[PDB]
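Enquirer: Attaching a single structure in structure tokens format; questions to follow.
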Amino acid sequence: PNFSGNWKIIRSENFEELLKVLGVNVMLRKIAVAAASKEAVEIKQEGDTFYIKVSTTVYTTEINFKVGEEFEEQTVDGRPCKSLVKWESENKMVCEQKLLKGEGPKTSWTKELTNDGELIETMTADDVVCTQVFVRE
Ligand SMILES: *C/C=C(C)/C=C/C=C(C)/C=C/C1=C(C)CCCC1(C)C
């Protein structure tokens, strides 16, 4: 696989339900769904090392990791966490997150390159899975 690319979102599902689990109130949920509908993801993959840039209209974040090596990022609702990415197949990876402080829902994300050329990202909190689908710009 090669995840490298400038990816633009075409579909965004269940993001409000995810934010509901994470405690966000209704109006901020609606505004965040609108922001998530503009998500863009830039990936540079060098073997098992990933440089990712995730952005919306007013915000951008850089996430750099190596498969199998712990790193620090933040959960979807913004709490710092320790993360660990593993492959689950040739074209899909899964990240488990553990909070640095306090407690919360169990959170994770996945990234998958499909045979049709799409990038599928999911974000999970407990039983609620959000699915974002992207195509190359
Ligand atoms: C490989 C892809 C990764 C690690 C994607 C991470 C995405 C996020 C942490 C999502 C952030 C968003 C919000 C919290 C609300 C506004 C829009 C998003 C989708 C950028």
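In order, the residues displayed for chain A correspond to 2-138 in Swiss-Prot numbering, which applies throughout.
According to its header, the structure was obtained by X-ray crystallography, 1.7 Å.
Note that Cβ sites are derived from N, Cα and C of the backbone, with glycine treated the same way.
As listed in Swiss-Prot for this protein:
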- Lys21 to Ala: Loss of ligand-induced nuclear import; when associated with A-30 and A-31 (MUTAGEN)
- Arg30 to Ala: Loss of ligand-induced nuclear import; when associated with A-21 and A-31 (MUTAGEN)
- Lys31 to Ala: Loss of ligand-induced nuclear import; when associated with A-21 and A-30 (MUTAGEN)
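Describe the structural context of these features.
Expert: In the three-state DSSP assignment, the secondary structure recorded for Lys21 (mutagenesis position) is helix.
Cβ neighbour count for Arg30 (mutagenesis position) (all protein chains, 10 Å cutoff from its Cβ): 18. Secondary structure at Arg30 (mutagenesis position), as computed by DSSP, is helix.
Residue environment of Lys31 (mutagenesis position) contains 13 other Cβ atoms, counted within 10 Å of its Cβ in all protein chains.
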Enquirer: Which residues of the same chain, at least 6 positions away in sequence, have a Cβ lying under 8 Å from the Cβ of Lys21 (mutagenesis position)?
Expert: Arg30, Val129
